[PDB]
Amino acid sequence: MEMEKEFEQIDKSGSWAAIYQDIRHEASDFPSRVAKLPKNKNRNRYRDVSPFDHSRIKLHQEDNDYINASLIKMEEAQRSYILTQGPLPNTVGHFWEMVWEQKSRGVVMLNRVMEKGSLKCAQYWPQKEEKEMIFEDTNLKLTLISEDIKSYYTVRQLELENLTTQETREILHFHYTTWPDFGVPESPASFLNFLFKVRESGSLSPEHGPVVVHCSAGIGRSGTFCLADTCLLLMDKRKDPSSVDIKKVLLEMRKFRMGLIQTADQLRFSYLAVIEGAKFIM
Ligand SMILES: CC(C)(CO)NC(=O)c1cccc(Cl)c1
Ligand SMILES: CC(C)(CO)NC(=O)c1cccc(Cl)c1
Ligand SMILES: CC(C)(CO)NC(=O)c1cccc(Cl)c1
């Protein structure tokens with residue numbers, strides 16, 4: 001079926017939970033043996049969210065190459081994304097090592113450091129120009145260059161230096177700051193505006209390594225971001241845009257990381273975002 005009318009048909013019939021449970025039943029199951037090794041317990045935020053072995057990002061290190069991060073490679077859309085958990089106190093150096101090694105231009109953050117009164121990820125970037133951060137375990141230096149605070153999101157320019165070679169690179173930090181502590185946003189307008197700002201920066205384009213996107217677990221809000229982006233790109237590329245099937249695209253993405261889209265409300269929000277986005281594109 002088309003999307004907008006499939007949408008109203010699920011709303012009128014109140015069957016979002018049944019649609020979402022079908023997706024969960026049909027989703028891929030692949031091994032995640034490296035994630036479950038005992039030496040990696042303090043590298044995982046949640047025991048039930050792990051990268052598959054076949055698609056995990058490897059650190060270029062011989063001691064321990066493990067990080068909780070996955071490469072989502074979308075062949076028809078010609079887009080790639082790295083989805084990862086919010087960094088932990090003992091993985092902030094690994095996180096920036098990955099950004100460096102994968103040649104990423106941008107980092108997309110969809111959570112606040114504290115939500116619901118608890119810590120959802122480490123404070124992993126510097127908050128003042130004159131107070132830079134040094135990650136001694138991976139030999140990197142990170143400096144805040146500039147910050148632009150808007151009503152729904154903040155964009156930061158960062159300098160990452162490889163202290164071994166003295167090479168430097170400019171990284172863009174795109175921080176969506178207004179996702180509610182509970183539920184999903186009422187309107188997708190600010191989320192779509194944010195997606196378009198990431199696109200306009202070049203961070204999603206083939207002349208760079210894959211964008212790094214995270215929330216707390218790296219599957220819910222993060223899944224919503226890449227699902228909406230890929231669906232809108234396919235609607236632009238194909239002769240018949242009504243052939244784009246968001247459930248099929250989501251199942252394709254779940255070949256590369258488990259659990260993408262965590263609730264039926266996140267599924268409905270993803271439909272809403274793609275529907276409204278497709279009208280603005282033209
Ligand atoms: C990312 C770079 C190349 C930047 O200095 N660092 C490393 O690869 C690294 C990894 C593990 C340990 C240490 Cl000392 C450096
Ligand atoms: C702007 C320059 C030319 C360094 O001055 N390139 C980068 O900063 C950069 C950023 C991300 C990835 C990689 Cl490979 C390079
Ligand atoms: C340039 C086009 C028209 C794509 O062809 N779209 C946008 O610039 C845009 C901006 C904000 C929100 C949304 Cl959904 C689209």
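So this one's X-ray crystallography, 1.7 Å, going by the header.
Heads up, the Cβ atoms here are built off N, Cα and C, so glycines get one too.
Listed in Swiss-Prot:
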type: MUTAGEN; residues: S50 to A or D; note: No phosphorylation
type: MUTAGEN; residues: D181 to A; note: Substrate-trapping mutant
type: BINDING; residues: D181, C215, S216, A217, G218, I219, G220, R221, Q262; note: substrate binding site
type: MUTAGEN; residues: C215 to S; note: Catalytically inactive mutant; abolishes sulfhydration
type: ACT_SITE; residues: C215; note: active site, phosphocysteine intermediate
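Local packing around the Cβ, expressed as the count of other Cβ atoms within 10 angstroms, is greatest for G218 among the binding-site residues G218, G220. Using a 10 angstroms CA-CA radius around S50 (mutagenesis position), none of the binding-site residues in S216, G220, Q262 qualify.
Taking the Cβ of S50 (mutagenesis position) as centre and 10 Å as the limit, one finds 22 other Cβ atoms among all the protein chains shown. Listed in sequence order, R45, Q85, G86, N111, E115, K120, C121 are the same-chain residues six or more apart from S216 (substrate binding site) with CB atoms under 8 A from its CB. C215 (mutagenesis position) sits 12 Å from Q262 (substrate binding site), taking the CA atoms of both as reference points. Rounded to the nearest whole angstrom, the C-alpha distance between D181 (mutagenesis position) and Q262 (substrate binding site) is 14. Residues within less than 8 Å, Cβ to Cβ, of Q262 (substrate binding site) and separated from it by at least 6 positions along the same chain comprise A217, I219, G220, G223.
Cβ-based neighbour count (10 Å, all protein chains) for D181 (mutagenesis position) stands at 9.
The binding residues for substrate are recorded as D181, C215, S216, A217, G218, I219, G220, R221, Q262; their greatest pairwise CA distance is 16 Å.
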